[PDB]
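Chemist: Take a look at this one; I'll ask things after.
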Amino acid sequence: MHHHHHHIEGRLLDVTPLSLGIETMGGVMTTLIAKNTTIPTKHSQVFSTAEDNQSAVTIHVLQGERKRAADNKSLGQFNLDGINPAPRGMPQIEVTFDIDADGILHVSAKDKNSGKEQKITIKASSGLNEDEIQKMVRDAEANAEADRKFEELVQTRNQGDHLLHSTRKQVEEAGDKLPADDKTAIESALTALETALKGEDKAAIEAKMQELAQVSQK
Amino acid sequence: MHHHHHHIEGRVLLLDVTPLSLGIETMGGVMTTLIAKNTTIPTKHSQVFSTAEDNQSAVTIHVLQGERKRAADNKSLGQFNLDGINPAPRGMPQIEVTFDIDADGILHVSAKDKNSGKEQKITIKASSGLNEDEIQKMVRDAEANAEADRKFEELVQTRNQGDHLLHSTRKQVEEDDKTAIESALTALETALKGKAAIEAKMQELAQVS
Ligand SMILES: C(#C[P+](c1ccccc1)(c1ccccc1)c1ccccc1)c1ccccc1
């Protein structure tokens, strides 16, 4: 009398062996469920569109926590289409990761307007063994440098690609008044920006961003 | 007859049919229809597929919807992977793919390996979805393309068979005198990248076998 309490720990219904999440722009993994999360676990988070007016969206499920989603694993994949046109970014899609007591995974994507949604339910039945996942963890903690660095690069290449397409917009879609010689300028600007962002170097791509930035004046 | 013949009809409550033929991508990026368009539901269809190479490890079940024969000419739906299957030559393992649909729109994709015992199953639903205008458009354009896609199917069928032949050849050689067979190979594959001249190529590699 009263309020006699103490602290808590994990429930034991087994923890996740490896982190789960989806793939975002730049081919990078964003973890929606951290490694060793005691289940049943439901995480809700809201992503959105990369490009203008795109009518669909893909959700690619991952495991094996590491950046560069192609270096992780693929649990499943699916689409959500029929969505209404909006400029790049900011429609509202809602991604939900659910795991019940049976460890069977449920991924869902919803739309604020629309309301056309999809979902997947993954029954496993095979999975993996401690050895393999330990190899994945080891390889992950060895590659942490190039991983985080790659994340940085993805952020950058995203900014530069977005700025570039926005420059193509603000050039062609913008008035055709066409100040003299603008052609060559923004042409090799945005083009060198292209063949820069195609390959991967941070310094080169941002430099090219500046090169296209100075000529974007008028 | 003689008791009651009085034959049957498709069972439908109201709206329940598959509007689009549901299928799975196979080689050469060609759609293999597991459940045809305009099929009453519930409906379940099972088939057996297999690997394109020895010890292929995992495999990608790719679920699509549309009437087009080509991969990209359709609208994808979902996909997943079945891994951890034993070493074995092409076509040797039996991989069972199952498309289920119940009274709802919800579909169950099963994939199993009879020999390995390994199984993986996923569950998604029906359409993504997409508006009826779209679907009607894809259908109209499908009827449009038609025989072109048919020739595409015959094509990928050949190219797949011939590729199987080339793999079987190089594998049978273990590189004699096969020099003639090797440059005839290189030529035949050079043609194999880009119609009936491919069948001719198969004939040519068969002759110098
Ligand atoms: C479908 C459907 P749908 C439907 C509703 C209720 C019961 C069975 C099927 C549907 C409707 C709304 C959202 C999602 C699916 C349907 C309804 C009317 C016409 C065509 C299809 C479908 C089924 C198989 C493959 C692709 C699509």
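FYI, residue positions are counted from 1 along the chain as it appears here.
Any Cβ shown, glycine's included, is placed from N, Cα and C.
Heads up, here are the entries from Swiss-Prot:
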- A:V57 to I (Swiss-Prot position 436): In SEG-2; confers temperature sensitivity (MUTAGEN)
- A:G76 to D (Swiss-Prot position 455): In dnaK756(TS); confers temperature sensitivity (MUTAGEN)
- A:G89 to D (Swiss-Prot position 468): In dnaK756(TS); confers temperature sensitivity (MUTAGEN)
Chemist: Around A:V57 (mutagenesis position), how many other CB atoms lie within 10 A of its CB?
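Modeler: Cβ-Cβ neighbours of A:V57 (mutagenesis position) within 10 Å number 21.
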Chemist: Give the sequence-ordered list of residues that share a chain with A:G76 (mutagenesis position), lie 6 or more positions from it, and have CB atoms under 8 Å from its CB.
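Modeler: Looking at Cβ-Cβ distances below 8 Å from A:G76 (mutagenesis position), excluding near sequence neighbours, one finds A:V61, A:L105, A:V107, A:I120, A:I122.
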Chemist: Rounded to a whole number, how many Å is the Cα of A:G89 (mutagenesis position) away from the Cα of A:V57 (mutagenesis position)?
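Modeler: A:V57 (mutagenesis position) has its Cα 12 Å from the Cα of A:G89 (mutagenesis position).
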Chemist: Between A:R11 and A:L12 the chain has a hole of 2 residues; just give the Cα distance across it in whole angstrom, please.
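Modeler: Each end of the gap has a Cα atom, and these are 5 Å apart.
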Chemist: Would you kindly determine which mutagenesis positions in the set A:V57, A:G76, A:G89 have their Cβ under 8 angstroms from any Cβ of chain B, listing them in sequence order or replying 'none'?
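Modeler: Listed in sequence order, the mutagenesis positions near chain B are A:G76.
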Chemist: Using DSSP with the three-state reduction, classify A:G89 (mutagenesis position) as helix, strand or coil.
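Modeler: In three-state terms, A:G89 (mutagenesis position) counts as coil.
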